[PDB]
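First comes the structure, then the notes that go with it.
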Amino acid sequence: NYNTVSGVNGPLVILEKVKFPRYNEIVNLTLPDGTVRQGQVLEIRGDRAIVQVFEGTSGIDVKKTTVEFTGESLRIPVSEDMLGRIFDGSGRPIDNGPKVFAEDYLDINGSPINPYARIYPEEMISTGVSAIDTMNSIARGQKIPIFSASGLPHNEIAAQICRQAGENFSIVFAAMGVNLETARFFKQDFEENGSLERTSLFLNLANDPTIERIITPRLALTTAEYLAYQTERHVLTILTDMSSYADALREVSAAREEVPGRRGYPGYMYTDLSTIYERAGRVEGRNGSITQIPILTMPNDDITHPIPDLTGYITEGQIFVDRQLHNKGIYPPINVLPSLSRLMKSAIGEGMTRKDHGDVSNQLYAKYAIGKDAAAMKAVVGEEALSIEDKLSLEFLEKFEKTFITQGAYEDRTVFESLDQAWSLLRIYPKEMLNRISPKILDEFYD
Amino acid sequence: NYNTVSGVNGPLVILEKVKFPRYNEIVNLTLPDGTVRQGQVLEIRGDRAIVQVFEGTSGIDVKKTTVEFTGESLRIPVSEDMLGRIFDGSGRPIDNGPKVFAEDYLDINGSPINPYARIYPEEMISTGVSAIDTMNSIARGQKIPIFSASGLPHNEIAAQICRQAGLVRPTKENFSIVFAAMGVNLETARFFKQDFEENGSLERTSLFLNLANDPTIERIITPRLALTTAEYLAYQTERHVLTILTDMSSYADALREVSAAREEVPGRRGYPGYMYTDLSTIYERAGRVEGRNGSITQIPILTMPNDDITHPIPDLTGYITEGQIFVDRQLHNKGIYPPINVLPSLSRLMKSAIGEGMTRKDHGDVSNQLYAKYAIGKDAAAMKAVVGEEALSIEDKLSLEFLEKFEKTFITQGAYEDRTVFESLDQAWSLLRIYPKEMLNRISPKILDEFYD
Amino acid sequence: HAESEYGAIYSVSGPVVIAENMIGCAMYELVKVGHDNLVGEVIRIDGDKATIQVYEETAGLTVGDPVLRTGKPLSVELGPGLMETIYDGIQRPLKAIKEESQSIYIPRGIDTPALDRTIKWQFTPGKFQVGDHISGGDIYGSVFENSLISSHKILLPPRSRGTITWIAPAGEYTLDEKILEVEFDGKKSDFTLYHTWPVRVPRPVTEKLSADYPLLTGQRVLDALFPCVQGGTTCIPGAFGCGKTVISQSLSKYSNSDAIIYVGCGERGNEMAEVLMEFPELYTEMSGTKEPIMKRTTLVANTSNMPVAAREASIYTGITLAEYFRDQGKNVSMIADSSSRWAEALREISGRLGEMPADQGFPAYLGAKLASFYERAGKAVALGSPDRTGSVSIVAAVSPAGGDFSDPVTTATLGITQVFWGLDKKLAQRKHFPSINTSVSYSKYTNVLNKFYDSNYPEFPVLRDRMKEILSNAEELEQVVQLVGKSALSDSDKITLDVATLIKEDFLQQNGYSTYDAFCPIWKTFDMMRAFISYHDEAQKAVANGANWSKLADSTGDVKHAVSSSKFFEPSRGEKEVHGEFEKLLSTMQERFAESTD
Amino acid sequence: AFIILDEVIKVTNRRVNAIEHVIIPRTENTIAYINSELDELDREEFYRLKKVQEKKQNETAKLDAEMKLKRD
């Protein structure tokens, strides 16, 4: 421990003549204002040390502040009594309840999954939406990235998805600099569903420090890991407003004066992004399944930003929300072009959903693509819809857009209902118009 | 005076063995060749100091150079004898006259006007132009720029403005102006000289001329000298003060030059990050002072790079000064008289000089209606150029002929011909009379019944 | 106060001032530097040399000038008397400073009091009894600052709870005089009508509440398309001189809230001067007879010609003032002119500090300040026995270069905003009325706004969605007409285009300089949209009867001129004449139908 | 067939009208604005890289100063 410091650059603090320092360790500091806060040591060099403040370095005197270092890394108090309650960005109870009894204490960083002990989930979890469970198959244990825009109702769609979803499935949420209105709406939805008692999260708001929220996501991640490795139940991890998390990590790397990449991101970020995707996956011998489904906002409604690019390149598949369909007035705006699921492979076919699943999916992709090209042609050329193929393609595209694309947020439909609705919707196009459909699929539904 | 100097790199200087140096302090640099160059202090740290050379570090010995530091901030020898006499960008007489006796020594930096002490824009003026009257009004003491393109008649049209200014303004005591050039051309210098001579205001006005042959520091310092001079005229002299500044583009590129020479972290488009405030230094100085006679009316002139109105220079110009008068290359090659772009051009306060009690109640509504007919005429011109002459509506052809007539007649008057505001309102009422009765939706019933003969 | 905690000036370049030999100064702490004892805020610390950020002009200062650290953070005075008072970047009165210095210019190292200690006000103990236990936020008294707003609450200072000891009697007093004394476990503490609150931390409240109460915009596009409620965050990004300052003035004028806090940042002096000249001339005609716009608002001035840090400082001060107004149990608003100046100021700050830049020159902490400023305001129950429901709206102008959404300002603003009202340069360049993009401006608070407009049994959502659909279909019709021609369309599309033009000329466009269109009431716009929808439905029904759109438009000239004449109208009286005129329009449609047959 | 040949010819002319000052200009403006945005972004990134290289050079100069100090 050292009450003597050398210098302070922003939220980052640096002390001299420090001994037995631990890199990436939990440290408790008492400031001049009488306020006590928690922080993490960034680095240690020679006889000097460098630690960072998660709650901010503002309002602290160098002489009157005392830093007590544990000498060991950050250890979170994972417990099974956290169900239905709430915690803050630092972990403190925000539910106006007392401190619960801890079952165990371990690192918030989580643990690396063994190469031979991993398990590839084929499980099929119904999304409830006609455009979700069908297009990009929702699977417990898989990883589906979510990129949204500014002013986009991603919170409403995610909430409607968690609400029409539900051995039940426990949900763990992780907030990084989440907005006050976002927290209010999420609370309203979670309370409206009645599943709030079966859920728990660590809340770090916008009014609160967002820099201590990076550990909050890690805390919720250790919570999901402890839920999967002990409780043996279906688990879903979610990181909210991950864009603020990337901006904060970028701020931390920028304060370090290290080699900056695009959008101020760190150079070793290649591993860092993995930590956001390492909150998912199952193990051999565990009945439970942990699946992380983070959501972030692509800058200036551009997926070309480092954030959406890394989120898409790392995780398998991504769920996209178009600004046009959201400005159209229709229900949930999933773009069949950009949206995809790598878990839609093992979850299709007989024994999982239906034998007409994959075929109708590929046919849907072809119909959407042909309809899009037909839209470009209808825009460039006249209203005659470019001969025959483009006319049926554009008509079927618009029809599928006004029906199949919008299933509603408050409505929960099965996969069979969406398959039948698609069966009624594909009747406009000829049976020989589908090049993605085989002989068995063409003779599948003649009803 | 410290004769000790340490390093020299590019166009800068560093000295040691000194203390208590002042920010932007005047410093005299005596070189090894006997050359005396004026310079300003950049930064001061401990026993070390760093300053910037105006005349450049070219041809200067390290240990053989001596420097006398005044220690005082940027200082200029302002006086009342500046009227009629010409001064250079370096302050030295270019008129080959004797030593000018300074009435007061004041900082050229300029002092920001207190908000409570700031008086609202009022009255009006006649620039001799219909567009400087009808479309966008020009208040007396207000600040409006002129955005032109390279090769265009910026100097000539501005000359028309400065020449017709004091002549037409009385129709709303001669008006006194101030001419300022920063890193400008010899051809433009001769043109401006012949213009100021032709106006005969050369006796009643002062000129600060920094040639392009001169250094960039002098060009950047010319604006400051003009600021202190115009301030001394609009406060101490208590007279009507017109401020004419030119070649803002040169000062901008030179600003980028100084910003890069220090290898500082640049903002958008390679300019300085303080550019908003750097321009605001001389930009927000314009206005009226309550209780104090006279005012400073800023009429700056800038040149958009590659004739691009979307350029960062013009964008920052609009972001600093309030409102601007655009000169388009579209109408400059049309052969008609001076090319004002109706869309981009706008006035800071066009509501201050309108209404009854100022000029007339037929001004503003006619401006909105005429602007509407012109814009509708432009869109209709595009539509007519697209589909065809038989494919356009009646309003399309009517507004087309109206805009064409507005461009050929209203927009074209003359440079040495100063059109009175009344003539502008009459010609405008006659131009609007060309349109139908249901044509103007921006006009009131009374004005419509009154204007039609 | 003769404490003499002092570091020495080391390196000075521009606005940034690094001072060494001071380990006592804290981060974001107030300090008096230079020989002129200028106020400033220390930023970083390196070794024995702490980097300090000056909020004033550093010109003229020299090495060796002492810097005294207060050790405490930025603070401003909260209470009565600040209203209708212009405070500078140092939070000092502009009129009093100009009168004291006896100069129209701005001095350096000047110290002046926020409020007037010689100012007297009539304060009365609001229903509170002596000896009763009180805490922070409770109203200890009430004073009338203006002729409209009465009983400005004197709040008990923060971090104070206990029992009322010596509470002095009601009467005439000043801001520097203690009106009460409270006994607690911390022994004795003196309580006054004026309470000091830190500018770094906004004035706290009880608990966050959902805002279902719509705030009146007065403009059709601001109330309908992109809606803003009381406590809602509505962005107003615009180009340079696009009427951004004008839209801000219009917003602070026609506002239906109680008070207004307007802090100019890097704006023109002529704007604030014109504001000061036209504030007093305009008087309220509502309740509280004889009351101007100047007395119902407060103005903070950080000039473009002023220091760079003065903008962010005046912004934070305006935020603390708006938070204090929200803690006062009244609906208020913050009008910020050119937040981009404060952002660029942050860019020059992080840039001069040696920190690495990312995009548009700014630092990486921009999002934190933007999101904090956006989530700071809102509608919430305040602290104290009073248990009032307070509201604070945030209105911030962004000035991106060339009006591009790619600018850091536009993105950072759009990210934390629940509502955004965009400004276009297309209709602004043509000297047309207020320009807003129907394909851009949107609001996420529009739903609860529809729920709130249903209280008046108006149709916000229906009329807005119908008009937006008509606008989009007419825009596509514009793309098609521009593609092929106007002869390639049908009667319905042409009706959609004509209706689009009618909605453009007679609805979205309203003259602010006019004696009528300057302010549009809720009932006026609702009746206008309803009559427009009625004429649209009647025309659509008439077109379905087999009549051409042009033939229908032949005898409909009267209804058209009548629909275009609904902009003028009159005062609150005569709404019945308008609704009745609509009825006469439907009747006219029936007459036309009779005329057709035959 | 002649009449239709006229009408269709008009259609072709209309396309020529759209491919002249409309499509071509739109593509030109799009390409120019995209070029400016991309070149500016590359300029910003290059500025970050220049600052990074300058940081490495200054740190290296501090290393050199340390070596000289050790020598002294």
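We number chain C the same way Swiss-Prot does; the residues here are 20-283, 738-1071, in that order.
Header entry for method reads X-ray crystallography, 6.2 Å.
From the backbone N, Cα and C atoms, a Cβ is placed for every residue, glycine too.
Going by Swiss-Prot, these are the annotated features:
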BINDING   C:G257, C:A258, C:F259, C:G260, C:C261, C:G262, C:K263, C:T264  ATP binding site
MUTAGEN   C:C738 to S  Reduces splicing reaction speed. Inhibits splicing; when associated with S-284; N-362 and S-737 in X10SSS VDE
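Shown here: features listed in Swiss-Prot, placed on the structure.
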residue	record	DSSP (3 states)
C:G257	ATP binding site	coil
C:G262	ATP binding site	coil
C:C738	mutagenesis position	strand
Same-chain, non-site residues whose Cβ lies within 8 A of the C:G257, C:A258, C:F259, C:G260, C:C261, C:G262, C:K263, C:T264 Cβ center for ATP are C:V265, C:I266, C:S872, C:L896, C:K898, C:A901
Can you tell me how far the Cα of C:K263 (ATP binding site) sits from the Cα of C:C738 (mutagenesis position), in Å? 13
Rounded to the nearest Å - Cα separation of C:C738 (mutagenesis position) and C:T264 (ATP binding site): 11
Counting Cβ atoms within 10 Å of each Cβ, the densest environment among the recorded positions C:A258, C:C261, C:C738 belongs to C:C738
Could you say which of the binding-site residues C:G257, C:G260, C:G262 has its Cβ with the most other Cβ atoms inside 10 Å? C:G257
Cβ within less than 8 Å of chain B, restricted to binding-site residues C:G257, C:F259, C:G262, yields C:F259
Check each residue in the chain of C:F259 (ATP binding site) that is at least six apart in sequence and keep those whose C-beta is under 8 Å from its C-beta; list them in sequence order. C:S872
Among C:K263, C:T264, which are binding-site residues, the residue with the most C-beta atoms within 10 angstroms of its C-beta: C:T264
